[PDB]
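Written out below as structure tokens is the structure these notes cover.
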Amino acid sequence: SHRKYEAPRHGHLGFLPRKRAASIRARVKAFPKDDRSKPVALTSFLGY
Amino acid sequence: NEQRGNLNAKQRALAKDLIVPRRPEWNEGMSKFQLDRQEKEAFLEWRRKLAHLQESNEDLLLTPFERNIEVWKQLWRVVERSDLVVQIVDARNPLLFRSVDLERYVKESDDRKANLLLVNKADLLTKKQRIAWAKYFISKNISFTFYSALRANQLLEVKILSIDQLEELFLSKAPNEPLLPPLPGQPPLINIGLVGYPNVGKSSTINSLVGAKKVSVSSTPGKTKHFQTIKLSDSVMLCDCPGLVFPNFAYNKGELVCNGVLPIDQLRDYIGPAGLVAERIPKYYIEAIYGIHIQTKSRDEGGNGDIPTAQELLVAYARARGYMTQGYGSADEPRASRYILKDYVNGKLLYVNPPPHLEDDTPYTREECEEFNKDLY
Amino acid sequence: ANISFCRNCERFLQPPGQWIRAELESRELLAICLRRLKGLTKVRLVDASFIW
Amino acid sequence: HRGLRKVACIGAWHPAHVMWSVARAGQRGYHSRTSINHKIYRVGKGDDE
Amino acid sequence: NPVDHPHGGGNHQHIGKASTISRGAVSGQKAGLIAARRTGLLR
Amino acid sequence: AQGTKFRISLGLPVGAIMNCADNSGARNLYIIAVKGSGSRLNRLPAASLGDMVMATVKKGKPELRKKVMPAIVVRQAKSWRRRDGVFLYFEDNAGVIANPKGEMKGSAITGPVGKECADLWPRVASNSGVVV
RNA sequence: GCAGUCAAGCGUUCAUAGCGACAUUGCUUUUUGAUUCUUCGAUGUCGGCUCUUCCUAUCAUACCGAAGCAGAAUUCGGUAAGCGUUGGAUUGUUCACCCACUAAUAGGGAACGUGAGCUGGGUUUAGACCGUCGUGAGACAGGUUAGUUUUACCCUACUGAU
RNA sequence: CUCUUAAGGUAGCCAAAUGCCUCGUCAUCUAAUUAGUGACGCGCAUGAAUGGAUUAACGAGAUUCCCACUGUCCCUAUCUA
RNA sequence: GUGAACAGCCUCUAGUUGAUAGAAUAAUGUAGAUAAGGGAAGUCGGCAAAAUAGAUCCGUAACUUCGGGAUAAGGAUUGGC
């Protein structure tokens, strides 16, 4: 039988699993695209 | 009022069109349909003659009338076999229920066939008004016979017109006097024939005469209608038509359902008919019966007067005991409109009309208010 | 508009499926205004009394 | 009866398994998140009163 | 109930047969108007 | 008909009975709908200060009663956040009745009028005495 | 229930823009019948609430083709199920029917989804009144009232954790 | 006058706990009412101690509506044993 | 002792201090609670909960078998010295 009253899903499926992270310092999965005309500089920074 | 004097005189110039369907002559007419075809065209033309009234007058809005042809035939048989054609009128509006135009149809096959007007509940009116009532009936020269259907009356507290101002008893001596010989020779009993409107006691009266309840309340929808006769006297038979309504005239459309013309249990636009009960009663009279203490007339906040409105009566009567609406409570005016208009016709909210005269009607009408009550001291 | 009618048995068809047998020219004034497309949007259906 | 802060219907008869997309109680919080487009207003120095 | 009295039972409360009972019945039938030579309201 | 308005806190669901600020005879208004409301299962659509609601008159003149007609909220009791910072709220709820264009049937308004209603609706600011 | 073919004719003058008489070939298993194969040492037998997923025969949104498409508004068709598809009065209702908003309020499946998740209004125990039938016990799938809804600590599945 | 071996529903009452067709018909209440009330009665199959109709009071009885009130809900949150 | 009260709450004489315990404060429960604005839209159904409550004074309708309805409704006041 059908759902009888349509409604959107509760929650987001691209954020599974809800499991505890491996470390309190979260990793950076990806850095910006390299542009080798510009001078040398860093891409991120650590802080509290 | 200026509005009262003009709208009375407009009706008098148009009274001649109303007539009836009249049964044109049929001498032998042996027929499967040729008597029926002969009788259609009289009512079909009479239906057309009332249709021209709507173009002729503006805001003329007249009484409903029996548009069914078969109801009119039941009038035709009763007016034919009877030597006396009799009209029952209410006494609260004596001019309205009477039709003078039907009496023209009585004198057609006359051989001294007569007209009679018997008018009920005379004890309700007063002693003073019936003296003023007796002047108009003789001046148009038809009849006036008041009565009240009680075997023992309780009417506690110049001869010329005051001799018939007393109404009559329960006696049938007053129908016994007009016609002594019969119009057909062979039957020993004569007959009398009764014609009146529904919601006027043509069934309430002659229930009490025969005492066996043969006349009972109005007929079924699925039938033709009926026609019934009853024998009660040494020397008269009774006949009554199925109750129907004659097209005389109507004004303001509220007075119809305020009287017994239109049904109270079917009404739309209750503001008009509840407005007519408002001004035609004084304030402390309703305050004695129901005990409403209405006042609320805005009484030096918006205007000057002691007159009521259609709103503030229905609200205050139903701001008493209960009567609230769904969703939000705003006092439920239309439910209270039934119980006031039913007490108008039943006679708790009694009123007497001005007697008719050529154009004029008074602003200050005669009244009746008893100072005593079972609760008021 | 269009109003259906039993030629033999004198009935009136309501919009869904009904066959209300009404008295002719008395209360058909009351059975039509359901079938009419117009609803309660029109002001106050103050009066209605059909002509011949 | 026996609890109102729940989910009523976990699944249908067929398939005879609980799917991966239903809501089910467990750990909340302490996840790795990335939030983009935050605009810097002020970069203040250390030895600066 | 029908076991308790000969007027008992049924899907209404009615007796079912004539309540007037003959003089020459047995013990257990005589429950009702016994040997009624008349009944009803007197005239 | 309704222009851009910054979101403020929804304080009037369906079934609310707000007052009637104008002088068109009506005493209070019964909210049955909000124009431009959303869609969510089991969710009552709610109004705000300056929304346009469909409403009926439960108390007042008998001519105005028993018909559904659009109305505009001019006061609100739930506190809302203005962008400049402050949280404010009136004492009671209020609404004025209108045609579906947005023009107003009454002549004047008693009591104060919220400022985000006077910017959005041109006719309400013409008839407003006190603007916050 | 849905989709084709063939063309007499309607479409103010033209068979196929849109429609399609007389006939004819199919699909589908959300209707309802037919049959009695499986269960009577019991598969908890209506409806709603709650929640996930699937289908396309597409109501809305994306891009397109045709019109008797000037614009506006609309009707017919293609790819397309990625994403949305509601708030209320009445009834136990599924269904129905109105009022209102909306971009739009499309139709369906999963043991007629889902009762060791619920509620118990309804149906189908025992109490009781009414109506018609029965001489009578009683009958009615006719109407109205009152009526206990049991256990998971095992295994797998799933969600978190070693 | 008369057919069924008697008599032909009287006084009252109603879509009622009694009406199949049926969500009867017409008003009314509501933005909307298969519910509620007021009427109408050829009533499948109401009716006079198998008692009829009417009733102040009384009711852990059945039904509809309003005022006051509120996490029953919009829409969930928090604290204690 | 408070109070109209042998009600509820706290004390004297008399009696007991027994009902498996320790450490933590996750969910879901059971028992007791609180809530912004709206106020029955929730639901078969105001089911559960909330609001009114003692006393003194004014004031009390329809209807009625004249006994009642009645604490009707509705509106003020309340400590200490």
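Numbering of chain B is taken from Swiss-Prot, so the residues present carry the numbers 117-273, 305-524, in order.
For all residues, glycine too, the Cβ spot is worked out from N, Cα and C.
What Swiss-Prot records for B:236-239, B:343-350, B:387-390 is GTP binding site. When other Cβ atoms within 10 Å of the Cβ of B:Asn236 (GTP binding site) are tallied across all protein chains shown, the result is 22. DSSP assigns B:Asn236 (GTP binding site) to coil in the three-state reduction, placing it in neither a helix nor a strand.
DSSP gives B:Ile204 (mutagenesis position) a strand state. Its Cβ placed at the centre, B:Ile204 (mutagenesis position) has 24 other Cβ atoms within 10 Å. Per Swiss-Prot, mutagenesis B:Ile204 to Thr is noted as: Impairs the nuclear export of 60S ribosomal subunit in cytoplasm.
Of all Cβ atoms in the shown protein chains, 22 besides its own fall within 10 Å of the Cβ of B:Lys349 (mutagenesis position). Quoted from Swiss-Prot, the note on the mutagenesis of B:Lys349 to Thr is: Dominant negative mutant; prevents the nuclear export of 60S ribosomal subunit in cytoplasm.
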Pairwise CA distance, B:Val347 (GTP binding site) versus B:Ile204 (mutagenesis position), rounded so that it is a whole Å: 7
Members of the recorded positions set B:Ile204, B:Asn236, B:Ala238, B:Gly343, B:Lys349, B:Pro389 whose C-beta sits under 8 angstroms from chain E: none
Candidate with the highest Cβ count within 10 Å, taken from the binding-site residues B:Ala238, B:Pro345: B:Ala238
Distant-in-sequence Cβ neighbours of B:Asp387 (GTP binding site), under 8 Å, six or more positions away: B:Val194, B:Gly340, B:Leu341, B:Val342, B:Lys349, B:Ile353, B:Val362, B:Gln375, B:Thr376
Among B:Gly343, B:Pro389, the one of these binding-site residues whose Cβ has the fewest neighbouring Cβ atoms within 10 Å: B:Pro389
B:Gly343 (GTP binding site): secondary structure state under DSSP, collapsed to three categories: strand
DSSP three-state assignment for B:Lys349 (mutagenesis position): helix
